[PDB]
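Colleague: After the structure tokens below, expect a handful of questions from me.
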There are 2 protein chains.
Amino acid sequence: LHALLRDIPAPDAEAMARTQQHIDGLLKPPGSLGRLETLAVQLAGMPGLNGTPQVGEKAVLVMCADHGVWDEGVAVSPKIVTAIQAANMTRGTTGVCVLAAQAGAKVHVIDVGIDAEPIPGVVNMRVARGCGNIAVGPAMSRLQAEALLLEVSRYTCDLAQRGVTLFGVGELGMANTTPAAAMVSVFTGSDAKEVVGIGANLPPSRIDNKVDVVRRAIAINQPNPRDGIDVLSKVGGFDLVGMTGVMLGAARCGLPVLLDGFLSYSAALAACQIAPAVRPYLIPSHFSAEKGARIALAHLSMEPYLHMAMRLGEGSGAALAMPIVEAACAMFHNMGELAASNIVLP
Amino acid sequence: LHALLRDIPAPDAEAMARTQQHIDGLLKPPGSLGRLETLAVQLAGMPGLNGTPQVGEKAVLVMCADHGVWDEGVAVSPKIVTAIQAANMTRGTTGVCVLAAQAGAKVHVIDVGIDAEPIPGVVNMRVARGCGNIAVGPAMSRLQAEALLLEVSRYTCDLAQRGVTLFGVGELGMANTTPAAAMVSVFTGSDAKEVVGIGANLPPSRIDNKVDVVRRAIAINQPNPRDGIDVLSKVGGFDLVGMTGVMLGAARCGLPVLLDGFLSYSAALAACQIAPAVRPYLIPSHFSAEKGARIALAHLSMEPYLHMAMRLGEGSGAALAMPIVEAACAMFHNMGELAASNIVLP
Ligand SMILES: O=C(O)c1ccc[n+]([C@@H]2O[C@H](COP(=O)([O-])O)[C@@H](O)[C@H]2O)c1
Ligand SMILES: O=C(O)c1ccc[n+]([C@@H]2O[C@H](COP(=O)([O-])O)[C@@H](O)[C@H]2O)c1
Ligand SMILES: Cc1ccc(N)cc1C
Ligand SMILES: Cc1ccc(N)cc1C
């Protein structure tokens, strides 16, 4: 794992310079395509993309797991929904499946800790039947977190060998916006009340209890903000750890990763804390309707491309933004050039 | 034309109700897909879509024309760029062509007033070789505006008969952000300084002259804010009139139209002034980096889906948002249902 983190490559400034120069000469006023240009340059700096903005195969990895904190009344969705939905993922009837198919991406459903019998068709990496209830103790041991990080990392960079050049990250787990709020609170130094939201339609009357649970989780575990792994293991969850592992794997692989919503923001804060070198590979997708979204995004210094008021999770936002990444590539490779049309601008 | 405006159908509330009910029963927490759900319902209300959110063929109509106000020094791009770029449109090397191709849409380049010889391959509807310089008089006569509105309207709804169900609108014309600013200023009652931007890289030192030109155009023509056609003919342009005509045509056809950037906002303000019934058919795409964008969008009560800091024009933003419209349709038709998985939520 220390080896892993050590070998994450820095962006290729040489390729980025050649990219910027090429974009400036395209048939349009310089910089007129805004963030599409910036995105093309960022991609060009990713070693795994071979010095140019391109997109081969696309995959969305969905990390599924249950949470012990569900028993504290922080979620109105029945617990079995995780297992049921995970099975529906294998049938392509869920939100991510439909949006991923529309984008030409393949969905990988990974069980990292669902509290139910194993589901056929689902990649099995379960650590346990749900993580511990963060309200009275840690979600898992540091060892378990480090092991899952490593496992998911290898799985991720291994897909790279099969033609995948763009990753989308997502999750599935009833009650997970609670440990995500705790994590955000700890990494950004924000108070619980400012980052706890309604998750999957939590009644406004039950928000107070959710805020109290987050505070207790922090007070009891005393997670160290300067140690992302400590934070993930104490007040995180298997699914959040797995999302973090995808980001580390793609970064080690020198490939881009599309973030999803609020849960993904949490995992990204942890990943950047564990290894700052990961940041250049992260690409925002949409702006989650979850209350603590603005704060988490500010500490990540990211501005999402899509404002859809989405809050489903599953990696649906990630899949929705994949066409945007391909648009920057098409712009870069298919537009004509100013010089060829004899156009000279000041 | 009075007939045209009179026959614009109202949205089908019955189909929208059936749509909302179906969306609520899909495999996800109710409302969790945010604006994607709202978009699906809006589409379902459009009579031309046959009571359901669907997308058949897609077209982006680009209105090209030159402006007499170019001689006032409000644009740094040479005048011939309009003619040159219009020709490049027929070769698929421009920004809209590349993004439209990526979306599976066909681009229609229409000349409504380019100051040059006719360009082969371009639909010919030229009113004249450029419109009058709005700084010293009207851009065109009311008759010419009404005639082009009608012409473009018929062309638009005629494409509907050939399988087109989704339109994107765009333009091409050096100096057009000047008449667009004048229009926005007049319709929203905002001062020139608040809505004039840098257009296609206008030097910050030349902004003052541009603001003065807009004020003079308004003072001399005295356009009536309550008469959209009066406004278009006096301080607008052929290209802006044509964009307005596409919106009226699609609305009469009961079909959706995707707006583009700042120029399209101007045309949409005019269209809504001429016929309020047009509003339900308009769909925002991106948030233009032009200074007066926020004001124009506020008066239209629209919140764009994409924040890309784009300012190219051509209908490139419209094409970039087409995948989003198809995503709402895929969501609606391909996701599974809660009841089928035995999931019961409060
Ligand atoms: O991705 C988001 O921004 C998001 C925001 C709110 C809720 N969710 C989803 O809903 C679940 C978490 O909600 P909850 O109330 O059980 O904490 C989980 O399975 C997520 O996929 C996801
Ligand atoms: O669509 C926008 O928001 C947009 C914003 C700024 C500039 N433009 C494009 O640039 C041209 C207008 O810029 P200008 O400086 O000549 O007024 C015209 O051909 C448009 O297609 C377009
Ligand atoms: C100069 C210029 C201005 C606008 C557009 N759409 C394209 C070009 C090349
Ligand atoms: C209840 C619920 C919660 C989250 C998700 N992704 C899906 C469902 C069905």
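Chain A is numbered as in Swiss-Prot, which gives 4-349 for the residues shown.
The deposited model was determined using X-ray crystallography, 2.2 Å.
The backbone N, Cα and C atoms fix where each Cβ goes, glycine too.
As listed in Swiss-Prot for this protein:
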type	residues	note
MUTAGEN	A:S80 to Y	Alters specificity to use phenolic compounds as substrate; when associated with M-88 and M-175
MUTAGEN	A:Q88 to M	Alters specificity to use phenolic compounds as substrate; when associated with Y-80 and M-175
BINDING	A:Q88	substrate binding site
MUTAGEN	A:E174 to A	Decreases specific activity for DMB and adenine about 20-fold. Decreases specific activity 1600- to 15000-fold; when associated with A-317
BINDING	A:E174, A:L175, A:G176, A:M177, A:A178, A:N179, A:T180, A:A203, A:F265, A:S291, A:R314, A:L315	nicotinate beta-D-ribonucleotide binding site
MUTAGEN	A:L175 to M	Alters specificity to use phenolic compounds as substrate; when associated with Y-80 and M-88
MUTAGEN	A:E317 to A	Decreases specific activity for DMB and adenine about 50-fold; crystals bind substrate less well. Decreases specific activity 1600- to 15000-fold; when associated with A-174
Colleague: Sub-8 Å Cβ contact with chain B: please pick out which of the recorded positions A:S80, A:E174, A:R314 have it.
Modeller: A:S80, A:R314
Colleague: To the nearest whole angstrom, state the Cα distance for the pair A:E174 (mutagenesis position) and A:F265 (nicotinate beta-D-ribonucleotide binding site).
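Modeller: Cα to Cα, A:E174 (mutagenesis position) and A:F265 (nicotinate beta-D-ribonucleotide binding site) are separated by 10 Å.
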Colleague: Using a 10 Å cut-off on Cβ-Cβ distances across all protein chains shown, tell me which of the recorded positions (A:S80, A:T180) has the largest neighbour count.
Modeller: A:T180
Colleague: Using C-alpha positions only, work out which of the mutagenesis positions A:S80, A:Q88, A:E317 is nearest to A:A178 (nicotinate beta-D-ribonucleotide binding site).
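Modeller: Answer for the nearest of the mutagenesis positions: A:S80.
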Colleague: Just report the maximum Cα pair distance in Å for the recorded nicotinate beta-D-ribonucleotide binders A:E174, A:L175, A:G176, A:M177, A:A178, A:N179, A:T180, A:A203, A:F265, A:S291, A:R314, A:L315, no decimals.
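Modeller: This binding site's residues have a maximal Cα-Cα distance of 17 Å.
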Colleague: Does any of A:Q88, A:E174, A:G176, A:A178, A:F265 have a Cβ within less than 6 Å of an atom of ligand 4? These are the recorded positions; tell me which, or none.
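Modeller: Among the recorded positions listed, those whose Cβ sits under 6 Å from ligand 4 are A:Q88.
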Colleague: If you skip the near sequence neighbours and keep only those at least six away, which residues in the chain come within under 8 angstroms of A:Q88 (mutagenesis position), Cβ to Cβ?
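Modeller: Residues satisfying the criterion: A:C67, A:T97, A:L175.
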Colleague: Given a separation of at least six residues and a C-beta threshold under 8 Å, show me what packs close to A:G176 (nicotinate beta-D-ribonucleotide binding site) in the same chain.
Modeller: A:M66, A:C67, A:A68, A:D69, A:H70, A:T85, A:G240, A:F241, A:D242
Colleague: Rounded to the nearest angstrom, how far is the Cα of A:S80 (mutagenesis position) from the Cα of A:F265 (nicotinate beta-D-ribonucleotide binding site)?
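Modeller: One finds 18 Å between the Cα atoms of these residues.
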Colleague: At a 10 Å cut-off from the C-beta of A:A178 (nicotinate beta-D-ribonucleotide binding site), count the other C-beta atoms across all protein chains.
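Modeller: The answer is 30.
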Colleague: In which DSSP state, out of helix, strand and coil, do we find A:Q88 (mutagenesis position)?
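Modeller: DSSP assigns A:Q88 (mutagenesis position) to helix.
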